[PDB]
Amino acid sequence: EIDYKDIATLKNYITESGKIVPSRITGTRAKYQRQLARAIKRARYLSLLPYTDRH
Amino acid sequence: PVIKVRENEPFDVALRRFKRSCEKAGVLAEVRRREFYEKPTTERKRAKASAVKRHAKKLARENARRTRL
Amino acid sequence: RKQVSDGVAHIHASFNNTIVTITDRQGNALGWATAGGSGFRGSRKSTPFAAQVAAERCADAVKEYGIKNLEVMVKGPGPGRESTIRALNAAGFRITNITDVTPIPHXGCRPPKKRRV
Amino acid sequence: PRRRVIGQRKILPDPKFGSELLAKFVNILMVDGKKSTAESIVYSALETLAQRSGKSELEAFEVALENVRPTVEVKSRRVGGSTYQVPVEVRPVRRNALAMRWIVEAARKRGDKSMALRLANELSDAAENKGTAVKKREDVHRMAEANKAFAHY
RNA sequence: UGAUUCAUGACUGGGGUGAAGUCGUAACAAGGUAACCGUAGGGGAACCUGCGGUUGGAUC
RNA sequence: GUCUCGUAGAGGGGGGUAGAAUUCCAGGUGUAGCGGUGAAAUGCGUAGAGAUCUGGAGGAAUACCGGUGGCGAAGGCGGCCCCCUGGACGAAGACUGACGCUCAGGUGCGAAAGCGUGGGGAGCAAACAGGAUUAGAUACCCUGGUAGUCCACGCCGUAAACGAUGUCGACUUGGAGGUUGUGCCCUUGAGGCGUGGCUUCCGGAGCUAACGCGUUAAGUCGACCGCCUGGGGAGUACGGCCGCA
Ligand SMILES: [K+]
Ligand SMILES: [K+]
Ligand SMILES: [K+]
Ligand SMILES: [K+]
Ligand SMILES: [K+]
Ligand SMILES: [K+]
Ligand SMILES: [K+]
Ligand SMILES: [K+]
Ligand SMILES: [K+]
Ligand SMILES: [K+]
Ligand SMILES: [K+]
Ligand SMILES: [K+]
Ligand SMILES: [K+]
Ligand SMILES: [K+]
Ligand SMILES: [K+]
Ligand SMILES: [K+]
Ligand SMILES: [K+]
Ligand SMILES: [K+]
Ligand SMILES: [K+]
Ligand SMILES: [Mg+2]
Ligand SMILES: [Mg+2]
Ligand SMILES: [Mg+2]
Ligand SMILES: [Mg+2]
Ligand SMILES: [Mg+2]
Ligand SMILES: [Mg+2]
Ligand SMILES: [Mg+2]
Ligand SMILES: [Mg+2]
Ligand SMILES: [Mg+2]
Ligand SMILES: [Mg+2]
Ligand SMILES: [Mg+2]
Ligand SMILES: [Mg+2]
Ligand SMILES: [Mg+2]
Ligand SMILES: [Mg+2]
Ligand SMILES: [Mg+2]
Ligand SMILES: [Mg+2]
Ligand SMILES: [Mg+2]
Ligand SMILES: [Mg+2]
Ligand SMILES: [Mg+2]
Ligand SMILES: [Mg+2]
Ligand SMILES: [Mg+2]
Ligand SMILES: [Mg+2]
Ligand SMILES: [Mg+2]
């Protein structure tokens, strides 16, 4: 299960600018891609991850 | 796209790196698509047309790989 | 009149014009030039060459401050995105950083209607 | 043309000096196929120029050609939208052809007594960077400079 | 005192047919601003404009 | 059809919150242009604009993820969090015992625009004004801009509301995919063998005027309903019902 606190894992699925990388590029299953997107949005809200690279 | 020119790195190389990073970020296409409002029916029509074109081109390539000219 | 030696060049590259403004690191402007103001109007104003001329004029305008190092912030999709940077490097400044700062709404306001030409 | 099948035509060198450059100049000056008349006019003008200056006929002619030769011209280019006057580099053969044509036209426009005298005066003015065909080279260069912003179409 | 039905009425509304006079050129090709649907506002006229919708759109 | 365990989902209603961006306000730096177009002009700017930095106000929409992906009867539904809540699907059972299908009239839901009352109003923008283009230009282009778009409650009841394809059930060769369950096996992983739900493209027989449809049928059958009967007049008139219009 994807954890929004697992910043090290989550950083593999974001670009340098902070955007969420497409599953067609990362080879991720769709069901797990949705969980990744939710976790990344939660982490952004908690400021564990940036919304944009201009931070 | 934040490109920090490292030491002894030529300006031309730094500029090419910046251009590549901008192209990978796709900011230009985003701005161009945000210049004017696209009605939701228009957006749906365009997405469907792109998907249909991709599928038809792939099928045509598959068929053409098995024939001689 | 005070020396800075560490400045930021902001390029505003729109489809119709290029605006080059050199500030210090705190955002206070020292000088500016524009492609429209460097003797170009109409279709000539929106070319990379006009942007390069504007960049040269801005460098000349800030020559007094003795700026040595320049960060670069480019904003907009205009044709003067790279000619300005090339001219700034050719003018003698040391290009330390290059960054894209083009604003992107995360949705945002509804854009103007499409043109029927 | 469409098919790109046009070669090149050899030109005999001029009698007095054996210069295809001067032979082409005579050809440009010639009207109605009166090549002997054109040659006599050119020779008289060249002798007047040589006695006016300290150089030979060929050297004075080369000085005038160097002063009249253009480097960049403007040509129309029509793309999606409107037509632009794009500056284009001129190849050496066209440089020579344009220089000769402009010199001949300026001399014909002059109002002296004889055509040989007009040509000699035009050549001397060209050597001193004065008069017509020099103003013409200047106008062409000015147009190219004004349209330099379009040098990527 | 009502209802219904027939006839008739200054004037007025649109409709059909004929004929082609005046004004434009809306549609058919990407018909020269893709067309059309519902709705709303505007305009001598065909129509134009906004909002959502459709492909029964050419090119890509 | 009920119960038990679990699964995915922008299904619905209510509340809160986050970041980006636009506009406006104030201040700092700074100076002659900005903006716009095919080219211009209107417009904005030395009363200091545009550009850049800082702080504040406010409304609306939620980049990337995102997908011939998902959910929903249809209309439709997209940041994150909580609360209330509907449906679907799968595995083993247990339970009821034809309790079913369809449905005139009736009733409910029903995009956008529009209407009423009260709020709100950043951006956009019918009407309107000016600048252009043009023979003209009540347009297309440009500069502005009001209803409206937003919120609450009520009305309206229409759309190329489309798959131009009513609902329910049974049966009839195949291929390649997507998505979501679940069983077994192995050397244990982008593993192999099955078995369900929903879904995209191609195509066989058959069907079809043809185009095409083709197990999600427009094939082969049954049950019930809605509808058509040459073009125009016309979905118009008159009458009824409904509606504030
Ligand atoms: K009566
Ligand atoms: K009567
Ligand atoms: K039209
Ligand atoms: K059409
Ligand atoms: K309309
Ligand atoms: K009128
Ligand atoms: K739920
Ligand atoms: K919200
Ligand atoms: K019944
Ligand atoms: K209101
Ligand atoms: K508003
Ligand atoms: K506007
Ligand atoms: K409500
Ligand atoms: K209505
Ligand atoms: K449809
Ligand atoms: K499956
Ligand atoms: K399976
Ligand atoms: K009603
Ligand atoms: K009313
Ligand atoms: Mg615009
Ligand atoms: Mg036109
Ligand atoms: Mg029509
Ligand atoms: Mg027409
Ligand atoms: Mg027209
Ligand atoms: Mg049209
Ligand atoms: Mg109607
Ligand atoms: Mg109008
Ligand atoms: Mg306000
Ligand atoms: Mg539930
Ligand atoms: Mg009924
Ligand atoms: Mg509405
Ligand atoms: Mg009204
Ligand atoms: Mg209202
Ligand atoms: Mg307002
Ligand atoms: Mg407008
Ligand atoms: Mg209807
Ligand atoms: Mg629909
Ligand atoms: Mg229908
Ligand atoms: Mg479904
Ligand atoms: Mg088929
Ligand atoms: Mg049929
Ligand atoms: Mg009616």
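Using Swiss-Prot numbers, chain D covers 2-154, in order.
When the header is checked for method, it gives electron microscopy, 1.5 Å.
Quick reminder: no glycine exception, Cβ is built from N, Cα and C everywhere.
When secondary structure is read from DSSP and collapsed to three states, D:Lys36 (mutagenesis position) falls in the helix class. Within the same chain, residues at least 6 positions away in sequence whose Cβ sits under 8 Å from that of D:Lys36 (mutagenesis position) are D:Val27, D:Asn28. Per Swiss-Prot, mutagenesis D:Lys36 to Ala or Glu is noted as: Defective in ribosome assembly.
According to Swiss-Prot, the experimentally introduced change D:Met116 to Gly is described as follows: Significantly decreases affinity for its own mRNA. Sequence-distant contacts of D:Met116 (mutagenesis position), defined as residues of its own chain at least six apart whose C-beta falls under 8 angstroms from its C-beta, comprise D:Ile42, D:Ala46, D:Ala108, D:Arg109. DSSP assigns D:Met116 (mutagenesis position) to a helix.
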